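K.L.:
Dropping a structure here in structure tokens format, bear with me for questions.
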Amino acid sequence: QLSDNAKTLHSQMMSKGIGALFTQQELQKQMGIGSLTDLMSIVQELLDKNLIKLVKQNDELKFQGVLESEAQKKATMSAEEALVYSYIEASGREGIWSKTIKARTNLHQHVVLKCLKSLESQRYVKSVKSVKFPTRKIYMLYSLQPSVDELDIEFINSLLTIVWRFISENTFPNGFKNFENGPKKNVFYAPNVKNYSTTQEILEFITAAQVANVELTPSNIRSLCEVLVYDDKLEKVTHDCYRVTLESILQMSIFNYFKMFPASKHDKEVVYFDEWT
Amino acid sequence: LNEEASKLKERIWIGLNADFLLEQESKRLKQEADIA
């Protein structure tokens, strides 16, 4: 019956709904008693009466029992915003983009703009500028923003340059540049005996905080290390073992880029890195 | 005007305008939605 198979069909949906894996064959799997035309007509009206729903994915089609708040919600909407919203909530986590959703729904910017503004007021979808380039402004359900990702911008440099300090101190004792051989004094007795790095302790060190920050994965920590490798700030030995290049003297023919100052005035007999090209 | 004119009269003016000030406060509530 419309109400009977409606409420008991919404019962198997509200209990499980065969999770998200429900196909229409799963209807007969649990309740096959209704005639083929009856169970189809009642799915039809219960979508028309928005007491159940459909999802277009993979093989066959998914179905679910309505939350009835989503029912009233999308029913207040326009005709497109049924397919627009519910189509976008199907985009879920990754959302969906503008001109790509037009080709899917066969519409135009303007007519797709109006629903974007409507749910904008609704705040059940949200403006999404993701980690990829902001050519998108993709929109997912305002309630949830899981996405692939620290952050693209700065104040990672701050934490790098500071952890490089602690790691340099971890190599031999601190600067001790008070005199020439002052540094490292043969690194205790035979630095061969000292085989060391953190690669682990870093987050234990990161406990210091003192900045806007969160935890971080040891993998990305190792990426921080990879930079300083590339930077030639530290050294890679035996995988996770690392030894700073002691550029600290750099920090402070005969070859260094520091301790250097140009003439760069008047006399035209000089050297450039172009002047030939 | 006397105080009851302010109350009841104002009670009417807000009688209509509680939707104006309403959606006002609804935007003010969206200022919370600034979070998400």
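Using the numbering of Swiss-Prot, the residues shown for chain A are 10-158, 169-271, 292-316, in order.
Determined via electron microscopy, 4.8 Å.
Cβ atoms are placed via backbone N, Cα and C, with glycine included.
According to Swiss-Prot, the protein has these features:
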- A:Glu89 to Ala: Cold-sensitive. Abolishes interaction with BRF1/TDS4 (MUTAGEN)
- A:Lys135 to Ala: Cold-sensitive. Abolishes interaction with BRF1/TDS4 (MUTAGEN)
- A:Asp171 to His: Cold-sensitive. Abolishes interaction with BRF1/TDS4 (MUTAGEN)
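For the listed features, I'd like the structural context: burial, neighbours, distances.
P.N.:
In this view, A:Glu89 (mutagenesis position) is surrounded by 16 other Cβ atoms within 10 Å of its Cβ, with every protein chain counted.
In the three-state DSSP scheme, A:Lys135 (mutagenesis position) falls into the strand class.
A:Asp171 (mutagenesis position) is surrounded by 7 other CB atoms, counting those within 10 A of its CB over all protein chains shown. Secondary structure at A:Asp171 (mutagenesis position), as computed by DSSP, is coil.
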K.L.:
In angstrom units, rounded to an integer, how far apart are the Cα atoms of A:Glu89 (mutagenesis position) and A:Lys135 (mutagenesis position)?
P.N.:
18
K.L.:
I'd like to know which mutagenesis positions lie near chain B: of A:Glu89, A:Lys135, A:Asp171, which have a CB under 8 A from one of its CB atoms?
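P.N.:
Near chain B: A:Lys135.
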K.L.:
Provide, as an integer number of angstrom, the distance between the C-alpha atoms of A:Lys135 (mutagenesis position) and A:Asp171 (mutagenesis position).
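P.N.:
With the alpha carbons as reference points, the distance is 21 Å.
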K.L.:
Using all protein chains in view, find how many other C-beta atoms are within 10 Å of the C-beta of A:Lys135 (mutagenesis position).
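P.N.:
The answer is 18.
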